[PDB]
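Report on one structure; see the data block that follows.
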Amino acid sequence: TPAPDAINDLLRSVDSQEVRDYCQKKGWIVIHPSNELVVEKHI
Amino acid sequence: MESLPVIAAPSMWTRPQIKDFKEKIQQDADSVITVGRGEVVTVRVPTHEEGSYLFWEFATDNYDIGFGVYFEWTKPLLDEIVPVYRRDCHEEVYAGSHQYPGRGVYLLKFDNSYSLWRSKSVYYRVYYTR
């Protein structure tokens, strides 16, 4: 398990869906399910 | 002694494959937001108990949109992390990250305030590290 700042440097430099999926498989990044996020609207 | 957390600078970048991002994101409705004319939409993302960082991605279909990030401390104190600015996220996928200053809630603000005539479609995704 690398350091968070390492994950960050990798994704910043080489970002792709493939690299994201890999990071996700390894559990280096964990997706926030969008249905659990509170969304607010304002005018 | 008490001290005020030093807040790390956020990172921001883009990546070219926008069609694929939206297609991936389109597979779930809740990840697609409609921002009406003159409207501002806020997505609340709490810090996870096991999390170090927040990572975000977003894109739009036909037009730019304002994007900024704020951190809400759990009236409540609010810190400006990414100042709101218009991005051309219709052209590319915009992504970024920020290190947790502490426990609280991030506010991702998608700001259409300036648009008299246009609704926007926002595709977004967020992850966290440990």
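Every residue number used here counts from 1 along the chain in the order it is shown.
The header says X-ray crystallography, 2.1 Å.
Backbone N, Cα and C define each Cβ position, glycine as well.
Secondary structure at B:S113 (mutagenesis position), as computed by DSSP, is coil. Per Swiss-Prot, mutagenesis B:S113 to A (Swiss-Prot position 511) is noted as: Partial loss of PI4KB- and TBC1D22B-binding.
A simple way to gauge crowding: the CB of B:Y127 (mutagenesis position) has 21 other CB atoms within 10 angstroms, across all the protein chains here. Annotation of the mutagenesis experiment B:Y127 to A (Swiss-Prot position 525) in Swiss-Prot: No effect on interaction with PI4KB but loss of interaction with Kobuviral (Aichi) 3A protein. Loss of ability to sensitize PI4KB activation by Kobuviral (Aichi) 3A protein.
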Cβ contacts of B:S113 (mutagenesis position) (under 8 Å, same chain, 6 or more positions away): B:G38, B:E39, B:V40, B:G66
